[PDB]
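One structure is given below, encoded as structure tokens.
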Amino acid sequence: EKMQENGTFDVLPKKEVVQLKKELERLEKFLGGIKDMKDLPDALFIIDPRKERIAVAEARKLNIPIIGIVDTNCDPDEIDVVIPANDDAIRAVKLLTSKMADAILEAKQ
Amino acid sequence: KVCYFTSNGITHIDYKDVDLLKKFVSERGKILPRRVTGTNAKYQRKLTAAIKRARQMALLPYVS
Amino acid sequence: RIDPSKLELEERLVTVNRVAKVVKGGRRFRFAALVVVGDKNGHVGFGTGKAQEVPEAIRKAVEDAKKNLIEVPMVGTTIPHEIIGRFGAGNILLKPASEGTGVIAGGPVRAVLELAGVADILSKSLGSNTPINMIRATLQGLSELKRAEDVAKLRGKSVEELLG
RNA sequence: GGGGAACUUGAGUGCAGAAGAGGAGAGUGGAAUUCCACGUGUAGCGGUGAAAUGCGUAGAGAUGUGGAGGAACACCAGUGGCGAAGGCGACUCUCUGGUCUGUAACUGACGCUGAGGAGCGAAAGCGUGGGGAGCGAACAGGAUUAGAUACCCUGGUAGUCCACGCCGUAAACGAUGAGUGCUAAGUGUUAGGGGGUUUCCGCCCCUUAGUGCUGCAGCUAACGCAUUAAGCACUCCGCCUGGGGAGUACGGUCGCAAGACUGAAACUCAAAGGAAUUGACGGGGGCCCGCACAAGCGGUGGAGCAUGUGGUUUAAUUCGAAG
RNA sequence: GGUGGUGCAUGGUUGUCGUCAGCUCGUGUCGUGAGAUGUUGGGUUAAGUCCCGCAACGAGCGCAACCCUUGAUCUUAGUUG
């Protein structure tokens, strides 16, 4: 991103299009807004481990207590913090993420 | 589908009921299968208990 | 829990296996490795070692060793009681004894118990003579050990009442 | 362990139901194959990778009616029913076994397993007669092929079929010896039973019994197995101790015989097998490629001659390269 | 000194599968282990070409490209042309 606005932007008019900006569309999606991490975190919040056991496995494998809204078919042996609620209610998944984001918001002092 | 017998809740076929039997017989005379008719297993086994007998009294055709 | 890497690991190897794979041209000889890793103060572990060379497999054994360690009770430089581990067709039992009895164990197993610090074990490899599973026959039994003060806390009972 | 006395859950009995291709018996049909009688009718049908042998102007094949006779019992048919297993599917009757539910009326542990012993046990085969339409080992013929004592081909004997007697073996398989309890579910499906609104139909829930599939813990060497265990426990019976030699020899029983059951050894190899993985192959599949093939052009193999190795030839025919 | 011997002692050097679309590594896991994933699935291409999906994310040797030739034109330079 230093290259496209500050660095050497004038190489080809299509080297950036085929390669560089095609990279920019991928990594801003697939590596997204976790990009400023520089650390191994000690928590994780997910929505459906029964859909997505794959992400939980290495988090379990490094002894990391995580949180998460779970479905009734999920794994309480896996997760330390059980939150049983509607997995697909758009208000409730906004509601439960609002309380937890405001939990750490008040904990900034 | 719907069992024809449980719609009546009916017991013994009373073999002379040929028009009741002819609903369960195909065009040329063969036995209509269970899963198309959607009968019950107790009822389907009474059908061939009944249909075969009326074949031997010429009230149901073998091959027409 | 997970044992931390804030220890003094001693990490002497056991065996090396050259291990093949058959391609269009011919074979491909690589090497296998496994290194028992620990201190002499009750922490034992290992990892696999896979490479295309001899010494880089020795390196990568230490990684999963530091990923997977396990702790053993050292009551009087013995195992505190008698146990028989049964992981995967290699049975290796474990018997405690008095303190003069030394380390009588199998070939790879003798490079485990000295990497515990525990110097008083009688044992006998009942099962197969394969180096990975005999080490799996040890730590699985060593995982199922118990401490004297711990089970009295489990029973809600006196520790000396377990002795008298 | 033994004796004396009680309890009813184990198991059994009564009673009230329900399911059934469970067995044995005498009889009953309906298409279809062939056979034969005949009408009608003409050159072939018959059969294969291709074709022939077989059948045919004496009238086949096709077709119409009629007749004998056997055996098989479509449709229903379904990881559907039932039996302990082998097994049993047209129909009806006579005779007969167990199964499961409902409780509670009864018995008061009466039960489980079971070496030898007993009986059953598909198909083949055996002995005596019955019956033999298809089908069909042996054999024969025509092809196929270098060979065809085979696959194909048209026939074709025993057989299968029945009553009665015997052999008593099979991948007689869930490759899982029988019983008792216990251990997440979800799911159909066969027979019930209980309820919840409902006469209903129905939906829902509880519940016994086999019946299948996907699944947790645990078991497993891996595949897999998972309330129908290969989980954890226990009672009883059989079997194994490397592979071949070998289920052979010998000895004995049994049988009408064929051979079954019990069952070795000298010898000899350092291994034979178990699942799994990467590969390579397949007269296994799916995608896909190159003048590979097809669609074309022009040559090589004939002719002389140049040239290159063969062999052979010589004093040596320098040595190397060999799809 | 050997054109003496052995290319189954060898360096080096080239053919060959074929200019075929492939061969692996690092980390992560997966499986007691061998290995497996990445490279497979979907859509394309001359191509592991490239996109999407994907318990894998990446990188390396390859493919192609930058190299020449020929195919157009301009600048500069016109003799022995």
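Since chain C takes its numbers from Swiss-Prot, the residues it shows come out as 3-166.
Technique stated in the header: electron microscopy, 4.5 Å.
For all residues, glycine too, the Cβ spot is worked out from N, Cα and C.
Annotation source Swiss-Prot lists domain 'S5 DRBM' at C:11-74.
If you take the C-beta of C:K26 (variant position) and look for same-chain residues 6 or more apart in sequence within under 8 angstroms, you find none. Swiss-Prot gives this note for the natural variant C:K26 to I: In BSPC 111; spectinomycin resistant.
C:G28 (variant position): 8 other CB atoms within 10 A of its CB, across all protein chains. Under its natural variant entries, Swiss-Prot includes C:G28 to V with the note: In rpsE1; spectinomycin restistant, not a ram mutant.
Among the natural variants in Swiss-Prot is C:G104 to R, noted as: In rpsE9; suppresses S12 mutation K55D. Lethal in the absence of the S12 mutation. Other C-beta atoms found within 10 angstroms of the C-beta of C:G104 (variant position) number 11, with every protein chain shown included.
The local packing around C:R112 (variant position), expressed as other Cβ atoms within 10 Å of its Cβ over all shown chains, amounts to 16. In Swiss-Prot, a published natural variant is listed as C:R112 to H, annotated In rpsE7; suppresses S12 mutant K55D. A ram mutation.
In the three-state DSSP reading, C:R112 (variant position) counts as helix. One natural variant named in Swiss-Prot is C:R112 to C, and its note says In rpsE8; suppresses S12 mutant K55D. RspE8 is lethal in the absence of the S12 mutation.
In the three-state DSSP classification, C:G104 (variant position) falls within coil. Cα to Cα, C:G28 (variant position) and C:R112 (variant position) are separated by 38 Å. Separation of the C-alpha atoms of C:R112 (variant position) and C:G104 (variant position): 11 Å, rounded to the nearest whole number. Summarised by DSSP class, the composition of the domain 'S5 DRBM' (C:11-74) is 13 helix, 29 strand, 22 coil.
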